[PDB]
Amino acid sequence: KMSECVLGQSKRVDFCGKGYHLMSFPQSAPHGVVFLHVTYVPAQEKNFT
Amino acid sequence: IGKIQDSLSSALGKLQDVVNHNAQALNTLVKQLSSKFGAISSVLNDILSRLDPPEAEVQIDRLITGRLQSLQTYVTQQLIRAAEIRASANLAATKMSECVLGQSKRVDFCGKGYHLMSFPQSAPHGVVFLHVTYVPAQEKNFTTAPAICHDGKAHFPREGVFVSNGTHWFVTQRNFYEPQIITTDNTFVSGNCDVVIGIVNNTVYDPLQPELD
Amino acid sequence: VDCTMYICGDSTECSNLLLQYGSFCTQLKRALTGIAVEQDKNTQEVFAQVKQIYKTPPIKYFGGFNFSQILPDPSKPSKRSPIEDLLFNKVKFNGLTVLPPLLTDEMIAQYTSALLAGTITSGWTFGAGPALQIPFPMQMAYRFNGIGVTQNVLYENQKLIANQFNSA
Amino acid sequence: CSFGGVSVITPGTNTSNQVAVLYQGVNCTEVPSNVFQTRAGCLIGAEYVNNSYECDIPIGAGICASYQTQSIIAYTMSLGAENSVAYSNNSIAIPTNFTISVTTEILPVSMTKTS
Ligand SMILES: *[C@@H]1O[C@H](CO)[C@@H](O[C@@H]2O[C@H](CO)[C@@H](O)[C@H](O)[C@H]2NC(C)=O)[C@H](O)[C@H]1NC(C)=O
Ligand SMILES: *[C@@H]1O[C@H](CO)[C@@H](O[C@@H]2O[C@H](CO)[C@@H](O)[C@H](O)[C@H]2NC(C)=O)[C@H](O)[C@H]1NC(C)=O
Ligand SMILES: *[C@@H]1O[C@H](CO)[C@@H](O[C@@H]2O[C@H](CO)[C@@H](O)[C@H](O)[C@H]2NC(C)=O)[C@H](O)[C@H]1NC(C)=O
Ligand SMILES: *[C@@H]1O[C@H](CO)[C@@H](O[C@@H]2O[C@H](CO)[C@@H](O)[C@H](O)[C@H]2NC(C)=O)[C@H](O)[C@H]1NC(C)=O
Ligand SMILES: *[C@@H]1O[C@H](CO)[C@@H](O[C@@H]2O[C@H](CO)[C@@H](O)[C@H](O)[C@H]2NC(C)=O)[C@H](O)[C@H]1NC(C)=O
Ligand SMILES: *[C@@H]1O[C@H](CO)[C@@H](O[C@@H]2O[C@H](CO)[C@@H](O)[C@H](O)[C@H]2NC(C)=O)[C@H](O)[C@H]1NC(C)=O
Ligand SMILES: *[C@@H]1O[C@H](CO)[C@@H](O)[C@H](O)[C@H]1NC(C)=O
Ligand SMILES: *[C@@H]1O[C@H](CO)[C@@H](O)[C@H](O)[C@H]1NC(C)=O
Ligand SMILES: *[C@@H]1O[C@H](CO)[C@@H](O)[C@H](O)[C@H]1NC(C)=O
Ligand SMILES: *[C@@H]1O[C@H](CO)[C@@H](O)[C@H](O)[C@H]1NC(C)=O
């Protein structure tokens, strides 16, 4: 995840959150890591022919 | 490719480790055949020679219990070591699919750089991948803008970046410097030039307009 | 764990009797030492993924977007960020000993802030070679292309997009 | 009391026969020159310098040792160089050349079948 979501942009579905992965930021936790995933979510659709 | 050959001919510690661990465990298994575990000796031909059958049962059981314990410890640690070799082989099988029979876009999965191609080589109990990647070099700075304003319209590059060498404005592709004149063939239009922040004023050249005339 | 001191423990009648079991205690110490050496390699593999220790510029103004809650806090001994401070407030015997990790968590926070400044300043170029600066709005527009949105959708909605990021 | 493991730090017998000794998480006043107190125990036989190098022999809690300054030394490891990106609101860097690089990756697939 640090390689593919923080050092790049991923096209793997759901590997870096819900939506279309834009970017990710790491934070250190005690004995662990936290990833803040920024994604794009579409909204307010209309129907068409 | 000529330097791989030197650096190896002159590094396989992950393969040497596996071998060493297995040998160190097999030796510890045999070296336990010479402990008493609380008996008079370690030899069954010595308990069956200075003890009558009713007294040698008690001494043989003390050896049986110890040797069973040692064999079962050996068999547990092999299950735990095989579950780790299995995951490594599962990763090697994925790298053979995704780096050798394809081009990967995953970052740092098939080397460091931009993956071009991969070649496999067999090793004693494993596999070596030779990863060929592209690495950009020798960068310059320029100044940029997000869009160009011309005739009251805002133009964006189709597949590049707008750059300036100090006095003139070009389009490059983003990973290799190769400047081009900004025309209506490598840009597209959307909107008027007062909502983007950072627009610059410059001329966008129409190829038909002169040539026709 | 010291096998001999957990089992016997001081006494001497127990050490000579335990000597009769062979290398059972040497195996256990090897097993526990391997585990402890693996825990440092876990952390080296997650966090030491960067060549240089990158710094953000002083002005600290990326076309708007506001990263202040996740950049390091200069008024601290640990130099953690505001969210890393929130996360750290929520989480001798009979031969037993606890070894310290090789990396302090000051060092870990220093690796994470450098990964952050690499991303905010160079996008994805520092992960493939030398860091190449690019303005943040233009990097955001490159990323909108990667999900299949046309890049004027970003430039014509920059303020709204930055406000939504900041609220989230 | 004050029990603990004892570790021996050596540059390798093919380099020297000097040695340093770590008494693990023991206060360095109750051990029985260079006596140096660490978060990992008491170190004897190495001098503490103020420089900082790349880690050589890992002691712990950020301290490493080396045979440099002849003898072994202690210090705090180095995370890495220091690169300063000249970021601005209208500056870009673009590469003008490239290098083709090739690296290796080694992976175990099997182990020996024993019965
Ligand atoms: C697009 O049109 C469809 C109908 O063709 C809408 O679907 C209906 O939604 C309503 C409200 O939720 C339901 O009561 C109906 O039963 C749905 N129709 C069917 C056939 O099930 C849909 O909501 C419209 N979407 C948009 C964005 O306009
Ligand atoms: C891009 O331009 C910047 C701006 O001058 C250069 O970065 C400076 O370089 C000088 C000399 O190396 C340093 O003393 C400054 O500290 C740098 N940063 C500043 C001024 O903010 C950089 O060298 C240029 N890059 C290339 C590839 O030419
Ligand atoms: C930016 O690049 C342009 C190239 O188009 C340079 O302008 C030309 O320079 C050549 C050689 O100096 C002249 O023969 C041309 O007459 C110039 N103009 C044109 C329209 O081609 C310009 O000098 C460069 N600027 C900097 C600062 O390097
Ligand atoms: C880019 O070009 C436009 C049009 O040529 C400039 O707009 C003019 O700016 C001057 C000076 O501010 C005004 O007096 C005119 O009324 C403007 N005309 C229009 C149609 O807007 C604009 O200023 C230029 N931008 C820069 C930075 O020079
Ligand atoms: C980035 O966001 C933070 C909020 O998390 C801003 O800091 C707060 O700003 C409001 C007013 O805008 C104050 O009332 C708070 O006291 C601030 N909190 C602090 C300083 O911890 C910060 O100003 C934003 N950055 C910029 C450049 O606007
Ligand atoms: C791009 O880089 C290559 C080096 O990788 C340059 O080619 C070298 O040029 C020097 C000087 O002319 C020679 O001594 C080397 O033998 C060349 N290397 C090889 C592998 O042939 C090349 O000139 C660079 N291109 C640009 C435009 O700067
Ligand atoms: C960039 O910052 C400068 C301050 O030096 C400011 O004058 C200018 O308006 C800014 N431009 C953009 C596009 O943010
Ligand atoms: C080990 O000894 C050999 C010969 O004595 C020498 O060539 C080699 O450099 C030595 N290795 C080290 C690490 O000093
Ligand atoms: C060791 O004991 C002395 C005497 O009380 C004390 O000053 C010192 O702090 C102790 N060591 C450590 C690491 O605290
Ligand atoms: C290391 O630097 C500190 C600075 O506070 C100084 O007090 C100390 O004496 C130095 N150590 C040596 C061995 O010179």
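Residue numbering in chain C adheres to Swiss-Prot, whereby the residues present occupy positions 736-826, 854-930 in order.
Header entry for method reads electron microscopy, 4.0 Å.
Backbone N, Cα and C define each Cβ position, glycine as well.
For C:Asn856 to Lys, Swiss-Prot lists a natural variant annotated as follows: In strain: Omicron/BA.1. In Swiss-Prot, the entry for natural variant C:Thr859 to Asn states: In strain: Lambda/C.37. The structure shown retains the original residue. Looking at Swiss-Prot, you'll find the natural variant C:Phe888 to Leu noted as follows: In strain: Eta/B.1.525.
Within 10 Å of the C-beta atom of C:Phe888 (variant position) sit 24 other C-beta atoms, taking all shown protein chains into account. Long-range Cβ neighbours of C:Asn856 (variant position) (same chain, at least 6 residues apart, Cβ-Cβ under 8 Å): C:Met740, C:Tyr741, C:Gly744. For C:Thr859 (variant position), the count of additional Cβ atoms within 10 Å of its Cβ stands at 13 [all protein chains shown].
For the pair C:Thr859 (variant position) and C:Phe888 (variant position), the C-alpha distance works out to 41 angstrom.
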